[PDB]
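Take a look at the structure below.
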Amino acid sequence: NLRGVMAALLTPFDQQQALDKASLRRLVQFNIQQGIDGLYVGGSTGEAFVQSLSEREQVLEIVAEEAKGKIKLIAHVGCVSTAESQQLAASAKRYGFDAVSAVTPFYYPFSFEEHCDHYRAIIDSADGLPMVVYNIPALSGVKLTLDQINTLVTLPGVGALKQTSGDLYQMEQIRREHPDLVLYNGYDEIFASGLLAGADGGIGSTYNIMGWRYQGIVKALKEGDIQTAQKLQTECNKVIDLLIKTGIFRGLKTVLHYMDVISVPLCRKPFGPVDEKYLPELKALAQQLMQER
Amino acid sequence: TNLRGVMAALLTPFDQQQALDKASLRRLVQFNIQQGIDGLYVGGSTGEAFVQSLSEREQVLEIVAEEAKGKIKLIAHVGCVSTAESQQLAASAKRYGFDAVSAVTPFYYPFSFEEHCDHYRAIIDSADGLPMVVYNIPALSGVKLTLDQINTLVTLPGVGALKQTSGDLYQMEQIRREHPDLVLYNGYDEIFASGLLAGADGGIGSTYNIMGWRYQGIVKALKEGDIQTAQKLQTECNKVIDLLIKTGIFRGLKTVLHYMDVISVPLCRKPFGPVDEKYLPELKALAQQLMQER
Amino acid sequence: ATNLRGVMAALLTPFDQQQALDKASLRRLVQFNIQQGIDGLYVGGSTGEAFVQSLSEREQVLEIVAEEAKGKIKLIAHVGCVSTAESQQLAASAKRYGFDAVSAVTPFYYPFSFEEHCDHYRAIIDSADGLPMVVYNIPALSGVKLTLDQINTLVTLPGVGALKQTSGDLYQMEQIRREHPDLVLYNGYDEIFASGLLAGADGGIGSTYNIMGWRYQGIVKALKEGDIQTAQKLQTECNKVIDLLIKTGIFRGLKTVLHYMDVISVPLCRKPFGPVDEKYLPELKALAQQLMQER
Amino acid sequence: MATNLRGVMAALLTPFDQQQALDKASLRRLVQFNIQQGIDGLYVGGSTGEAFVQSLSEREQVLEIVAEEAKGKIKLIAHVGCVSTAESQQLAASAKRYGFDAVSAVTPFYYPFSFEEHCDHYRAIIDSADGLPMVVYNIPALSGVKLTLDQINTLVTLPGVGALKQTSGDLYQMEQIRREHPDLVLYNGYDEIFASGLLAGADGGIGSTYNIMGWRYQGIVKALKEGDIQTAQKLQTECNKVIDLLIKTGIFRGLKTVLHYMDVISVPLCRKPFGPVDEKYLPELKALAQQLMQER
């Protein structure tokens, strides 16, 4: 079962921008400790697009060693290249992941038929692991229609869709057309509204520091406690407001650093460092979250 | 009281010659009232106001007032590209006894934010006391405002509400967070339930004309913490919206209302075309379903 | 000329302090344009602030311009409104006043289907009673993004004799010319006039022609004679001016310059358009001086 | 002449074999083919070279081979851009080692980088280019990065920047850029508006279609220089008839197919996810190849 609240894992680096293995292991354990349902590895949040294939594989392997069998593991193996995506998919299979995922190939304009074959090829290489189609027009530049999304999610081997779109009319339409589809809400800031529209779970970057709040919104809605659902979403958004200002990945890494999880809060260039003017708020947030749970 | 609630964006019934069909207009107003609607938003996109003359828009306002003033809330959309024309309609809305005025951000020409602000100020002045409902509808106006700009507009002297026709529910929540007492109408019918959850405390929509009770049902369900009921009602509304988008929204609605014996002739004004005959069977069945459901 | 090809100024509508039409200034502006050697005038479009004018006000302007320039220069009446019926009324008036052609921007705000757009133009053409139609493509303001195939269909509708192309896509400009060798094709963005002509346009309609139309005529001539350098220098000068007008606000900036040239009495635009920022007056006054001396 | 970057330069394609591996023989043939048709230089490792579906070592291999074939004969610009600054720096250092005349980098994409981050990205690559001029690459349609004129002005005035490849159809901006930077080497990026782009201010161009008909673009440069507008328009029109076709067939694969028919490329395949050319287009592509060979 792939339904649930899963954190989009960050990739800790050292001062020289190389993978910080110890911090990666610590972050995985930190997520498991807070009760996350699983981890989405190698996606935007893992800074996969500023990493080489071997580096992405290294992360996948380490995460599997740390969490396989404890929580669900989804490997984002997407690359612009189909061959590269297939290589990562085969590795994900070898490491024991529960599923693979791929963002619609970007930069170059590809036809819908080319997108479909891309997924089929990756699904083939995943050798049994279900595919999680990844729709994120804001970053990919690929704007799929409802009909195209319907076609992609019905491809043999596809078991879920990570929907990083704020269009909740489309979210409802997808649920209506696919009653049993695992549908992850992608934008943390509309989690509550996304679940109401039809999503049955979610994958997000901020889950790394406050995943319990999202689990709290799932519970609240399940119990009909709209008031609690809204309060939690509001608090999540006050945090997201900040992270968008500071830079999301580096902001999250900085909070995790103050929580003593990540040794060095750096992102790889061209991502710049956090503006020191935000440190007071990030430190205060880390303190608040540590007390909260 | 206040301006919070579920308000139908009123359609303007026309006769075979595209002239205002007063009799049908009156029937539609009473039809909405009987559905339990909290009020009416008159003279906006749905009333085909932008293909009407000022005199025609005033006529519709006056008649609606005659029919519903004192029974339900009445919001007059007096927006035009021209500030002066908007002001004329604002003055008339006051004269007819409306509860508030509203204006879409002036379109076509690219206006600076300062110009938009002065535009609203001028209309509020002519509204002579009636509160202003700012109207944000980027998809149709082409005006894309930032959160900061929206915050500035809703805090202008005389503004009492915002009709938010935007699918960005992060921004909906941000608006609610920054303005806890603001009357916030969800504009897109298809995300009503989620819009309320995000922070909207009511809504204004075109489809309320034929199934307003469903939207009232969503408000009640969420109020009682009945998530499943809210979702089921929204799903049903969306099945209808799916159809209306295919047939053309205004003409599809008028056609359903015709089959409900509310409107005599279901046509819209040119350039709007007639409904494709292949959709009539579905629209008739819908009309029957809604009537039996209600 | 027995055709509609040429350089036509998009006429501004002079208003008095009360925002009411300044007839005297309108007449002076029409005569000023004729004296500049303009080939014609495009009346009642964006530049005439038609969309913040009532139907009768737009008609009044059409009547006055006709009185002033009918038979002297070509006259194109932009009768476009969102409403088809309203557009038809202006088309009938344009015909009665003796205009050479009518024009209509793709109806905006509401999302109309392409078939609805086609019927819209057909209806207006009918009311134009013989006057050729100039389809007006201006996606930036209208929000209507037509495909090449849709544009081809529109320009070939019975009664259509030209296209005002306010688009910076010069690949599409060339494709239109390639598909329609004899089509009258007006370049809409003044800032790329020279390149637009090179791509296939055989004329142009623009707001800045009101204060320096001879420069655009000079560009046409320069290209006709193979004088690339002159065409570029002229376009560069026009763009230095356009840079300023975009900062000051185009219509009010143009009107202010015209006021300094003693053409327009009150350089005001109708609300929501605001007044020019006084900090720009020195540059606008200097520009007016430069243009007058340049003549 | 020794260091002048102005001119008409082809965006080089990367020939692959049936297994999607680099076809060295065809790559060398393509470089020679371009030199033979009088091209001023080559832009290597950009969008057209399918660099974004190639590894760093594969991109370096192409750079090295092209240098062996053309260094000293024509100008060589190495597009070393990657989303990653570090990878871009590696390619920049290799470009210098191989003897390229300049480096170039597309604005990093996918992630929404701030303008300051873009600036530091270019500065870092410029440092690694150690002397080779940088060609800023603005291509919003593919990168999704929409820069303002002020931002472009800031980028092209960074120390070490000697040119800008402007893949934008906004010819007002093209003129503004030329007006603000009279000495800036400015390459028109969209082949379909080459003539108008030069008229607006560009002093040269870089394009994918130059691989099969570069002499036409050189013809347009000459035509405009001589004040022969009719000839310039005629050539642009013929180029656009071809571009109309390539957009329908798929640009890179359509070009490779024509080059295959011209006996330059052994296998006209692009790397997945790019699909093969639809056979219904072969008649026009073969006829085009024949026409171009007749013309050349």
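Just so it is clear, chain A uses Swiss-Prot numbers, and the residues here are 4-296, in order.
Structure determined by X-ray crystallography, 1.8 Å.
Note: Cβ is positioned from N, Cα and C throughout, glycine not excepted.
Feature annotations, courtesy of Swiss-Prot:
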- A:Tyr137: active site, proton donor (ACT_SITE)
- A:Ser47, A:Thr48: pyruvate binding site (BINDING)
- A:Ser47, A:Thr48, A:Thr167, A:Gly189, A:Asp191, A:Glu192, A:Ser208: aceneuramate binding site (BINDING)
- A:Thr167, A:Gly189, A:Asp191, A:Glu192, A:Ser208: aldehydo-N-acetyl-D-mannosamine binding site (BINDING)
- A:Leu142 to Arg: Changes substrate preference. Maintains much of its original N-acetylneuraminate lyase activity, but shows a 19-fold increase in condensation of L-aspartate beta-semialdehyde (L-ASA) and pyruvate (MUTAGEN)
- A:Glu192 to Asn: 6-fold higher specificity for dipropylaminocarbonyl-substituted derivatives (MUTAGEN)
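Those residues of the chain, other than A:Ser47, A:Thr48, A:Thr167, A:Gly189, A:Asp191, A:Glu192, A:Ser208, with a C-beta within 8 angstroms of the mean position of the aceneuramate site C-beta atoms are A:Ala11, A:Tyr190, A:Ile206, A:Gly207, A:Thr209. Inclusion criterion for the recorded positions A:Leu142, A:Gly189, A:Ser208: a C-alpha placed within 10 angstroms of the C-alpha of A:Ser47 (pyruvate binding site); this criterion is met by A:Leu142, A:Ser208. Neighbour density for A:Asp191 (aceneuramate binding site): within 10 A of its CB lie 26 other CB atoms from the protein chains shown.
Put simply, A:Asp191 (aceneuramate binding site) is 15 Å from A:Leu142 (mutagenesis position) when counted between their Cα atoms.
Listed in sequence order, the recorded positions from A:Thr48, A:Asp191, A:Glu192, A:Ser208 having a Cα within 10 Å of the Cα of A:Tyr137 (active site, proton donor) amount to none. Taking the C-alpha positions, the distance from A:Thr167 (aceneuramate binding site) to A:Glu192 (mutagenesis position) comes to 11 Å. Of all the recorded positions in the list A:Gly189, A:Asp191, A:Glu192, A:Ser208, the shortest Cα-Cα distance to A:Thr48 (pyruvate binding site) is found for A:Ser208.
DSSP assigns A:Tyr137 (active site, proton donor) to a strand in the three-state reduction.
Across the residues annotated as binding aldehydo-N-acetyl-D-mannosamine (A:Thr167, A:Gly189, A:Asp191, A:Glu192, A:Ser208), the widest Cα-Cα separation comes to 12 Å. Binding-site extent for aceneuramate: residues A:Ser47, A:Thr48, A:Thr167, A:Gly189, A:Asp191, A:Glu192, A:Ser208, maximum pairwise Cα distance 17 Å (rounded to the nearest whole number). Each residue contributes its Cα atom, and for A:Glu192 (mutagenesis position) and A:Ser208 (aceneuramate binding site) those atoms are 11 Å apart. Secondary structure from DSSP puts A:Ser208 (aceneuramate binding site) in coil. Taking the centre of the Cβ atoms of A:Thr167, A:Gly189, A:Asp191, A:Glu192, A:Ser208 as the aldehydo-N-acetyl-D-mannosamine site, the nearby residues of that chain (Cβ within 8 Å, site residues left out) are A:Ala11, A:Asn188, A:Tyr190, A:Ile193, A:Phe194, A:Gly205, A:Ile206, A:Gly207, A:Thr209.
Cβ neighbours within 10 Å of A:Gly189 (aceneuramate binding site), excluding its own Cβ and spanning all shown chains: 26. In the three-state DSSP reading, A:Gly189 (aceneuramate binding site) counts as coil. When the C-beta distance to chain D is held to under 8 angstroms, the recorded positions A:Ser47, A:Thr48, A:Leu142, A:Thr167, A:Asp191, A:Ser208 reduce to A:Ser47, A:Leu142, listed in sequence order. DSSP assigns A:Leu142 (mutagenesis position) to a helix.
Around the Cβ of A:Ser47 (pyruvate binding site), 23 further Cβ atoms fall within 10 Å across all displayed protein chains.
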